[PDB]
Amino acid sequence: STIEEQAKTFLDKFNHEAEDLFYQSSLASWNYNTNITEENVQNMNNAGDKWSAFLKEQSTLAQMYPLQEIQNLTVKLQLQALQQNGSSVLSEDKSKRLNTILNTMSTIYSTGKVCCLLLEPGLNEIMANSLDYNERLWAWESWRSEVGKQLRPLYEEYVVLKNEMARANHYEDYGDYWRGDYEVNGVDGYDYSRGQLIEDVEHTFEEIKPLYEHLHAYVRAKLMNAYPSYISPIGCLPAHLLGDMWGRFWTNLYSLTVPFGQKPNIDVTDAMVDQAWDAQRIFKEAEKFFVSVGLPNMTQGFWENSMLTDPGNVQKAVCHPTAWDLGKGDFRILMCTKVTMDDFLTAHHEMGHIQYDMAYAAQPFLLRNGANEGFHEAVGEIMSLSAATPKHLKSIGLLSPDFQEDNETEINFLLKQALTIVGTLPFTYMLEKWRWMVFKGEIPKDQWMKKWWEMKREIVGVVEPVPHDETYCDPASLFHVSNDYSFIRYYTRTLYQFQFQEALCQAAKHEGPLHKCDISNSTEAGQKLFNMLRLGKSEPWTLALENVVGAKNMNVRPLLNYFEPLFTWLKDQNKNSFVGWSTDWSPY
Amino acid sequence: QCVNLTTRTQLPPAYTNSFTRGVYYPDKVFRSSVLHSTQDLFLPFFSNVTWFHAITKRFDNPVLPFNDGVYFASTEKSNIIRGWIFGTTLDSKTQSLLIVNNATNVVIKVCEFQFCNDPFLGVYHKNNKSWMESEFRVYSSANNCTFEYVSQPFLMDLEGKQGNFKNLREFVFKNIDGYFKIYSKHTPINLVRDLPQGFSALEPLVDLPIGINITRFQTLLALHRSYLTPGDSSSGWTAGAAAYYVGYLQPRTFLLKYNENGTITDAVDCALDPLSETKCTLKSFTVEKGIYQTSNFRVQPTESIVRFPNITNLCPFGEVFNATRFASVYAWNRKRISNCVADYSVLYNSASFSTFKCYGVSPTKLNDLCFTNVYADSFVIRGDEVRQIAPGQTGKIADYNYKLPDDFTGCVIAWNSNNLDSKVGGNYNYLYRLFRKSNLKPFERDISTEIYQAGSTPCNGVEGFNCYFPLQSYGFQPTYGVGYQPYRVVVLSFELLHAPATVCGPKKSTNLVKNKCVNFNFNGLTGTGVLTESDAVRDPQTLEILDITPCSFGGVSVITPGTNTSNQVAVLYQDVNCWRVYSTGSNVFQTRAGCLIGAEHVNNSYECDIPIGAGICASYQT
Ligand SMILES: *[C@@H]1O[C@H](CO)[C@@H](O)[C@H](O)[C@H]1NC(C)=O
Ligand SMILES: *[C@@H]1O[C@H](CO)[C@@H](O)[C@H](O)[C@H]1NC(C)=O
Ligand SMILES: *[C@@H]1O[C@H](CO)[C@@H](O)[C@H](O)[C@H]1NC(C)=O
Ligand SMILES: *[C@@H]1O[C@H](CO)[C@@H](O)[C@H](O)[C@H]1NC(C)=O
Ligand SMILES: *[C@@H]1O[C@H](CO)[C@@H](O)[C@H](O)[C@H]1NC(C)=O
Ligand SMILES: *[C@@H]1O[C@H](CO)[C@@H](O)[C@H](O)[C@H]1NC(C)=O
Ligand SMILES: *[C@@H]1O[C@H](CO)[C@@H](O)[C@H](O)[C@H]1NC(C)=O
Ligand SMILES: [Zn+2]
């Protein structure tokens, strides 16, 4: 018969038993995570191998169908996501070499010492709390020498292998292969191009440039109190003095720099202890909030299958918080719940993830995901942003019934949030641009370190303490760089989340600053959000974005509106101090 | 003790007319400003009731039959009437009910009273003006007693009055299903004799669950004795003036009127006169000028009977519902049941089913019916697709596993089964068809396992490209969601044919009668009229054909000039040549349309006001 009918029949056959194998593998993984033992490891490995083999067989079979005949625009999406030859293009010896390289990279990153003195148990503690210039510099240099110097030729071979594979996959470069995610075709007025993604990022980055410059100048001025002999009045900040091994986040710097230290921060730990919350009232409150918004209930199986506390000393289990969608209408949450405000917010985040998973379950198997890689975390995070407001806490009985808010505390909260929200955008942009350029081959193999440090001095505005030669490979010290993880998602996630927050606050008929906005008891906002949540991956992400904000593309203006009072305060404080950094200055 | 009263003058019985009395509330439902037509046991209007006096002495207290309930009106001035006795023989051999009202309480007893020949209550002293109860000669003894009630103590005046009757007490006594229903009403009156006119709604008084056989009854009075009544007990007493009217209720239809206050204000007898029948049919108190033919000559059918086939076998539903295992949906279990009595009420109210939907038949009305056959079709499906088992629905199940006809006439039951056939690892025993060349005709079963081919090239019994196994397998686990948990589905289909019914609801078969206006129910179909041994019905007990004659006949027409204009009406018999008439009367005129009574025929010819037929036109004049 027609190719379309055969394709539909094949997809109908596939989805059945695709759901089954996926459910069995997910159940094995959940059993291993909740109950760690060798037998569970064997079961998980067997299930994963079976699922992978089935996926390979199905892709091989689906390769026969030509994509030109299909004109349904929904079968085409599933086939395109299915017709992924991928790593099978490389030779068997080449594939083995690539797998060995990746395994060695993972092992060497996991196993790293500078003594004894491992990374997680003590190196992060030093980088966050040493406070000594010499100790921090020594730890930074030791880690760099131990990791980047060794990981150079392995990374070079990895780069050439992956670029060759991407070229063999009818792609210009591996960067193009990554950017292919943000691509939609065949829709008039909504289609997107891979080459469009490299642009439209630098534009919004330049839009927030003055705000980042003011924040950096203020941080430099405030930090001059400590290490008086190491901070220049004009210049780039020393790399190791960011409170992080890489400076990705500036949260730990909040202790040093506060505008009004007398004003205490908002905390509810004492209230939680006094009210004696039993590690289950938190999820009850989260469910009540999500219901009040207008979103559906929580399934009965969620309240008994999922575990929401430590099993005890008898049974061990890694409990990094996670939201599990096992399929066939099964939903779980894995957490070690404790009585903290952070636990409250993260429980709200995971409940938001679960709600998002519930929304699109009616779609076929191939289209059960977010619109792109950036939607899911933003949807999970806007809930925590909305539930973090002092007004929402005051609505609950945990907060004081008679509380007064001052703009000093608002400025403190905004500064603490901005130290994390905007302190990572330039670094993310710089790192992804460097990786894109490396993959494109513009940068010679003998100019990696020089170009990297030039970008760090220019874009990020942070200078290294000591010079390094081409032997070192500093960016390879990052977890995502060495483990083949796309990294642009952490950039667009904030943009999407703030656009969604602005749209919901406008639709909920709220007045005042954006940071004092809550969306509870707003049925219209819930319905509008559901009208996008229920789409899944079926529609192009541009159309889904238009269904909430109303704009085809992302706009950074809501982010600026969010930090506008802090922007004015920073301008007032910096009216006397210098703004900018000196590129030529160096610590040595 | 018991004494036979003497020195009583005997007089012939007297009779009077019931001027629109004896109207009680048929039920306890509040109705305001509404006309309600209802049939029950009521005293017909302007009936001939019996009058008894107490004043010559004339101490009348005979024994009268209790046929279908008694309407008792009492005109009193000193409460001479003391109570009543009901029963069958009233000689302690049968259970008898005594309802008495002495000077202290009200005693309602149901015992085998050895009633006296002349029961009475001989209650005065010259030296002190005071009247007290002194004599109570009702029953010799009471051996076995079932029901006994005593009212709260009260003081009775017991004083005679020299004025006219001031109390009118109206009571209605009925004995239905062993329940003695008494309706009571009191009215202050000022009259010498005769039944007063007007309207009065009787309110319910009591409903005693006595459960006894009542055939006869008698009224118990009061006696007054003092120094002015010399002699023995049988002669030294007086009577005291009082009166009472006795009538019998009949099964009739009445049109009751409710005002804005919810009380009964007016009553209309429905099978009394042709005008009354027209008013009842139009459900209004005003009838405009015109011609009307309501049913036939007036008649209220006596009783109702039911005749259902006799199959005392309990019908086996527990075999199907409480079965060990159920078959797959692609090969669904069919069972046929007949010659059994099914109690659908317990099935409908078992309170353990997730879905119970009956299509084309009311869930409760199907209990008392008759069906030729019943089909029970059982299987197990997924929670999402349970909604697909319904006429006019489309889906995988509705097109490849189980097809339901559009004109369905049965019921669908489905309940959760996650505790029986759900095991860890997957109950890979339930299959379902996923690929089929064509659709399914209603009520079709296919178990073919031939591999489906979707491409051009035929595969010779081998799987591969464009060739798939037709039957897929469900997986069941105790950790799936509600939408994926197994559900057990049973569809009941009712089959009706001209053959004698084999399945019928639990009811009774009452002895049949002939040549009587009865409301009959044969095998679930109801009708009214007279059954004649020979439209025609074949009873399930003797297979004898009985013809249904519509009781009263003769097409009767009524001509009226409007209720507001006048109450004069003309009666036309279309099949009578001038016989069977309400009353011959006068103005008897014979035309091609028939015999007309009550309309004057003139030698002139005016414009046609009220057409009748064959060029005849009539009008109301001076
Ligand atoms: C974890 O697995 C071990 C393996 O024998 C078992 O004994 C134990 O009960 C399991 N714990 C659970 C299921 O909580
Ligand atoms: C694609 O096929 C599906 C069948 O499931 C149908 O519902 C949908 O309308 C079709 N869309 C187009 C554009 O043909
Ligand atoms: C994967 O293999 C198929 C089959 O030859 C081929 O058509 C496709 O181009 C391959 N994918 C590549 C080379 O990226
Ligand atoms: C579903 O949500 C409503 C909303 O108030 C609630 O009343 C009801 O109890 C919930 N049911 C379940 C099973 O969660
Ligand atoms: C903000 O806080 C400062 C802190 O002293 C206070 O003087 C001022 O009145 C507050 N409000 C505004 C609008 O600046
Ligand atoms: C939402 O409505 C509930 C219903 O009474 C109320 O208790 C709660 O305080 C409301 N919250 C907000 C933020 O309006
Ligand atoms: C089936 O078993 C239940 C469980 O006791 C019982 O109540 C019921 O009467 C049985 N029969 C039917 C027809 O449900
Ligand atoms: Zn998350």
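Chain A is numbered as in Swiss-Prot; the shown residues are, in order, 19-133, 141-613.
This deposition comes from electron microscopy, 4.0 Å.
A Cβ is built for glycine as well, from the same backbone N, Cα and C atoms used for every other residue.
Features reported for this protein in Swiss-Prot:
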type	residues	note
ACT_SITE	A:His505	active site, proton donor
BINDING	A:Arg169, A:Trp477, A:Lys481	chloride binding site
BINDING	A:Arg273, A:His345, A:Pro346, A:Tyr515	substrate binding site
BINDING	A:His374, A:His378, A:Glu402	Zn(2+) binding site
MUTAGEN	A:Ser19 to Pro	Increases slightly the interaction with RBD domain of SARS-CoV-2 spike protein
MUTAGEN	A:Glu37 to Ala	No effect on interaction with SARS-CoV spike glycoprotein
MUTAGEN	A:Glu110 to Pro	No effect on interaction with SARS-CoV spike glycoprotein
MUTAGEN	A:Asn330 to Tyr	Increases slightly the interaction with RBD domain of SARS-CoV-2 spike protein. In sACE2.v2.2; increases interaction with RBD domain of SARS-CoV-2 spike protein; when associated with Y-27 and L-386
MUTAGEN	A:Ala386 to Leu	Increases slightly the interaction with RBD domain of SARS-CoV-2 spike protein. In sACE2.v2.2; increases interaction with RBD domain of SARS-CoV-2 spike protein; when associated with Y-27 and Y-330
MUTAGEN	A:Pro389 to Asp	Increases very slightly the interaction with RBD domain of SARS-CoV-2 spike protein
MUTAGEN	A:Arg518 to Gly	Increases very slightly the interaction with RBD domain of SARS-CoV-2 spike protein
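For A:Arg273 (substrate binding site), the spatially nearest entry among the recorded positions A:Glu110, A:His378, A:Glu402, A:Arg518 is A:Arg518, judged by CA separation.
Within 8 A of the CB centroid of the chloride site residues A:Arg169, A:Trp477, A:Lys481, the other residues of that chain are A:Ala264, A:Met474, A:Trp478, A:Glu489, A:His493, A:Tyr497, A:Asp499, A:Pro500. With respect to Cβ neighbours within 10 Å, the binding-site residues A:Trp477, A:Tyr515 differ, and A:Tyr515 shows the lowest count.
The secondary structure of A:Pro346 (substrate binding site), as reduced to three states from DSSP, is coil rather than helix or strand.
Here the recorded positions are A:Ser19, A:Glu110, A:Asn330, A:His378, and the ones sitting under 8 angstroms from chain B, going by CB atoms, are A:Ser19, A:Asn330.
In terms of Cα distance, none of the recorded positions chosen from A:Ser19, A:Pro346, A:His374, A:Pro389 sits within 10 Å of A:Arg518 (mutagenesis position). The model of this deposited entry stops at A:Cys133 and resumes at A:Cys141, leaving 7 residues out; those two Cα positions are 5 Å apart. Closest by Cα distance to A:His374 (Zn(2+) binding site), from the recorded positions A:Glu37, A:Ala386, A:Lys481, is A:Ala386. Ranking the recorded positions A:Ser19, A:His378, A:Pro389, A:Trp477 by Cα distance from A:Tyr515 (substrate binding site) puts A:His378 first. DSSP gives A:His378 (Zn(2+) binding site) a helix state.
Those residues of the chain, other than A:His374, A:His378, A:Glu402, with a C-beta within 8 angstroms of the mean position of the Zn(2+) site C-beta atoms are A:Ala348, A:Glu375, A:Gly377, A:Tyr381, A:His401, A:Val404, A:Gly405, A:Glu406, A:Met408. Its own atom aside, the Cβ of A:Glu110 (mutagenesis position) has 8 Cβ atoms within 10 angstroms in the protein chains shown. For A:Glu402 (Zn(2+) binding site), applying a Cβ distance below 8 Å and a minimum sequence separation of six or more within one chain yields A:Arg514, A:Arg518, A:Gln522. Ranking the recorded positions A:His345, A:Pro346, A:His378, A:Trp477, A:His505 by Cα distance from A:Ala386 (mutagenesis position) puts A:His378 first. All protein chains included, A:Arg518 (mutagenesis position) registers 20 other Cβ atoms within 10 Å of its own Cβ. Among the binding-site residues A:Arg169, A:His345, the residue whose Cβ has the fewest other Cβ atoms within 10 Å is A:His345. Here the recorded positions are A:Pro346, A:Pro389, and the one whose Cβ sees the fewest other Cβ atoms within 10 Å is A:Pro346. Looking only at the mutagenesis positions A:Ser19, A:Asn330, the densest Cβ neighbourhood within 10 Å occurs at A:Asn330. Closest by Cα distance to A:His378 (Zn(2+) binding site), from the recorded positions A:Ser19, A:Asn330, A:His345, A:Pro346, is A:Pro346. When the recorded positions A:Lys481, A:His505 are compared by the number of other C-beta atoms lying within 10 angstroms of their own C-beta, A:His505 comes out lowest.
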